[PDB]
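The structure appears below as structure tokens.
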Amino acid sequence: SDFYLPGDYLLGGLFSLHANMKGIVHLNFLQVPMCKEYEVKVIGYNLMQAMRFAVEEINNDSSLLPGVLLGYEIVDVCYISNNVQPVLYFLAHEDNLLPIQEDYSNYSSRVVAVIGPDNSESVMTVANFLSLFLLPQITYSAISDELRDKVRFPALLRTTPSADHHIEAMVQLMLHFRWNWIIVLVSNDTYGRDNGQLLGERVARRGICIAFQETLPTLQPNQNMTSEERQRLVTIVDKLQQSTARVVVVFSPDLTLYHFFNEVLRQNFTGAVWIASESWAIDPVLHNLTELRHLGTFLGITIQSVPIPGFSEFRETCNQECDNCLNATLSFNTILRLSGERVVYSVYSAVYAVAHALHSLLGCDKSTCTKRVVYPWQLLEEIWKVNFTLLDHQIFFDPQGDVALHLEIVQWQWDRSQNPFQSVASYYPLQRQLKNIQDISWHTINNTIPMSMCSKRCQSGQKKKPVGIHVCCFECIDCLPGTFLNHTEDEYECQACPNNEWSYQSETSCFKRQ
Amino acid sequence: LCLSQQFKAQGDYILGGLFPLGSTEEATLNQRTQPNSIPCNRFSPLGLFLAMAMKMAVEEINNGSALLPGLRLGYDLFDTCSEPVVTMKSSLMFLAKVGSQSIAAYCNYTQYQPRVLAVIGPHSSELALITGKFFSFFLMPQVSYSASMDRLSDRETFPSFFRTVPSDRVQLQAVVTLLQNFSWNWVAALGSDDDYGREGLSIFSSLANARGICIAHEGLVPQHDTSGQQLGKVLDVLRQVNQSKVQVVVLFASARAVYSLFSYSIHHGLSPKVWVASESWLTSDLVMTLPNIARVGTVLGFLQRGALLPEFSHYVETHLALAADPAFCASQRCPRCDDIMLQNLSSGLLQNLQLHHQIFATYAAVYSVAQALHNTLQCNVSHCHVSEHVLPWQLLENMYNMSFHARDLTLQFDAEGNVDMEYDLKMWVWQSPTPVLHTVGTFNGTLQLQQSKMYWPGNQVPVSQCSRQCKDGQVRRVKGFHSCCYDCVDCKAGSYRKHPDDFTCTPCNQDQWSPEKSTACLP
Ligand SMILES: COC(=O)[C@H](Cc1ccccc1)NC(=O)[C@H](CC(=O)O)NCCCc1ccc(OC)c(O)c1
């Protein structure tokens, strides 16, 4: 089966193959939650296939672990449900019993490293257990900043930039095109609240103002909604309609947006720039909503493309099975093949990092390895030190556990036989800089950049007067005769001319007068 | 002493207990490289007193016929050491099988048998969150004597978590009712720099918009006196508050933060206001002992009313004496409990005895578990259905709808595992040679104020409210951290208000003129 591969050393793998935002977290009739009820996820199965392909590559590559067989033990978390039993199963002995001991330094667990969950809550929940044993956990797609605390999470590493870099990319994109006036929509969960708060904090210091921040209800695509929730969505869309801010930043899962955009479609709303967070920036399903292209311009923050040769062809004990995954993948096969391999590269690099760390730990030569009983804390100690090039990129972990991969801003395209998600800008995190902003096809008539500001810039010699809370919002007032306004000295109040000078009804300087 | 040996006792059903019964040196703050045993050599009396409260409750239950007649209740306690790793070790031991040191990864737990019936949870919200997910996966009923974070109320993520201290939301609801009562509609809100420091402000700001209170200003204040830049932030905060024309301030911060803020306010004088405190900052010794506190103004706050346990201190003295008796040997989880001396701590700290009602909360948690088991066994005054051994998930079904008689009180767990509780409202008369506190009122789901007993700086009630409605002739302009209220502007003569909710006023034409507040122009 696809979830199991015996070998000398086993990797644990946690992927969200099935997910529902509302679900049974606890034991269900005193049995582990059944995962296959919660629909099916294309991207999660894709990442599982990425890990499988990585291990097959390593087993084929005789130069990386000669004579040592690498295996995997894959279990599908279900978002926040089914978090505990996978960890207990990974840590337990061959008879599924886990002994409690004062010192674990000699304890040989079933798996040597865990390729951790895709989401933050599960990542932290698993790290709480794994820090007890110091079993390394490499996480591919959790952006939360709290994971950089190595007092709380001594065994946790990442192959992806942090949330701070994503928000920095958003802010710098907004500044480049001079969008001073924006809207933020967040989901009713930790992800939306945390990311929206972070965006607010970083925005406050940069000269950008938020019209409002609004919370979406946690609906589900195949669930018929109540009238109350329908009116809630209508209220949100109407508030969008009457606002002058035409830039909308969305921090939400993909599941909760299907109903939202449908509503926006039937409300005849159009002409906004939608900035997607990585949670839905590259989702195939939302992209397949063909008429969604009438709502405006769709941009998203995501990982850079790193093409993996051979993965496209490759893609052609409870909770260790999926039935609908293959059928779902086969339908989106073409879109996936035309899309760049963005997070798949995080999974690939995580597996290769474990491979290199184990290769060093066994003292292995180009030719042969001396097989030894590995205790996971030594492998974590080695993982901290790896430094290698995998596909034209240096993979190493900074002192706070992150690999500094490039982020990209992408535009959605609905042409076919070329890329669904075109790269329009590249963000370098070690430089903290957004660069190489390429052509964007805007919804405007002559392809002019769409604007959003609270109010227009004043004429010369004309002073500002604030309105409301926002610094960005001002009205312009003339500097009456005898007063002048050098805008580099002040912008909200006019200077007064010397006794021997005077000024006209509005000017930047005075003139001599008796 | 021989006291570490006494944190475990036999019984037919055994309660687990997580307590702050120890601490670790600062050298432990580094990143661990090898999974060695974490040292917790540093004593903690608070944990000792809490554990003694649990022991006293269980002894009372084991003597009386009113609960669990004819069967013995047991316990074994562990130190959390305020450390997630040690806490996790303790909880994993709790869920291990009866008679074994190991925990099973089964798929079905339909006949699993862990060694404890219920766990009396940790003292801090971080460890409560960490342990609650694990415990509530197994549906292990957990009762916390101190974990007040609102996030723990969620039955979806924490189906089996209970607590005997109210959530912060109830305290903030009491504050909001107090604000409504005097129509203190226009307020500024402050909190500490830490997580709690703005969790409180988030809850308060959410509550205010649902009831009208206008949060004019928000901010965080530090608890680090030496940080000059953060003192710049506090100076900015105070200048902003003074500029906002607010007269009432809500202050959710820690005691040291308030001490710093108030000391600075003393030195540069500020202006008097009404300051509304929190269970964290209340009866604050350092704040009350300020040199010239009168410059602050009025100080108010709600405080929980925990019941008396008059016999507790004598019980603690008795058992420490018994732990000193060398014959009692015939009768570690805490390394220093066997070293610590008898007299000065047990006397002075229980004379100083926040601690009292948390002790009572631990007692009530033990009684809640005991009454839940009594109901589950369907015990008569002289019978129980002992033909079976009650598994933990069977208590959970019976724990939601119970009521338990803690000493003189009667208590329940609501639909979110939170107890019904009442508060006193206490106000500072600062004008006596030393400040004095008076019970101005009470909160029992609704607010009762003894208006006749309050004092005010001008012998009249302070006010802050802002208008929301305006006259048809008045322009409306938004203010507030949210868009909650408008300061009306009377339009000057020579201009007119075209319609009653416009946000600007329009000049009249040259052939016409208008008086103030006019909607029209005249020739
Ligand atoms: C609470 O956060 C969230 O609900 C969302 C949505 C989500 C829910 C369940 C499982 C996965 C994602 N989280 C994220 O997007 C996290 C960041 C974080 O979680 O901090 N980055 C994942 C980017 C690549 C991705 C992988 C797997 C996908 O489906 C299985 C998927 O759609 C997208």
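We're sticking with Swiss-Prot numbering for chain B, so the shown stretch reads 23-353, 367-388, 392-561, in order.
Header lists the method as electron microscopy, 3.1 Å.
Positions of Cβ are set from backbone N, Cα and C atoms, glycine also.
As a natural variant entry, B:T55 to A appears in Swiss-Prot alongside the note: In strain: 129/J, 129/SvEv, AKR/J, BALB/c, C3H/HeJ, DBA/2J and DBA/2J. Under 8 Å, Cβ to Cβ, and six or more positions away along its own chain, B:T55 (variant position) finds no residue.
Among the natural variants in Swiss-Prot, B:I60 to T has the note: In strain: 129/J, 129/SvEv, AKR/J, BALB/c, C3H/HeJ, DBA/2J and DBA/2J; may influence the ability to form dimers or bind sweeteners. The residue drawn here is the original one. Reduced to three states, the DSSP call for B:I60 (variant position) is coil. Around the Cβ of B:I60 (variant position), the same chain contributes B:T46, B:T50, B:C103, B:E105, B:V107, B:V108, each under 8 angstroms and 6 or more positions distant in sequence.
B:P61 to L appears in Swiss-Prot as a known natural variant, with the remark: In strain: 129/J, 129/SvEv, AKR/J, BALB/c, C3H/HeJ, CAST/Ei, DBA/2J, FVB/N, ST/bJ and SWR/J. Take the CB of B:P61 (variant position) and look out to 10 A: across all protein chains shown you find 13 other CB atoms.
Classification of B:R261 (variant position) by DSSP places it within a helix. One entry in Swiss-Prot concerns the natural variant B:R261 to C. Its note says: In strain: FVB/N, ST/bJ, SWR/J.
B:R371 (variant position) falls within a helical segment according to DSSP. Sequence-distant contacts (6 or more apart, same chain, Cβ under 8 Å) of B:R371 (variant position) comprise B:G44, B:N63, B:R64, B:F65. Quoted from Swiss-Prot, the note on natural variant B:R371 to Q is: In strain: 129/J, 129/SvEv, AKR/J, BALB/c, CAST/Ei, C3H/HeJ, DBA/2J, FVB/N, ST/bJ and SWR/J.
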Next item on the list: Can you grab the distance from B:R261 (variant position) over to B:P61 (variant position)? Cα atoms, rounded to a whole Å.
Entry: 47
Item checked: Cα-to-Cα distance of termini bounding the 13-residue gap, B:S353 and B:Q367, in Å -> 18
Next item on the list: Return the whole-number Å distance between the Cα positions of B:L388 and B:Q392, the residues flanking a gap of 3 unmodelled residues.
Entry: 8
Next item on the list: Can you see whether DSSP assigns B:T55 (variant position) to helix, strand or coil?
Entry: coil
Next item on the list: Would you mind listing, in sequence order, any of the variant positions B:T55, B:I60, B:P61, B:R261 that have a CB less than 8 A from a CB of chain A?
Entry: B:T55
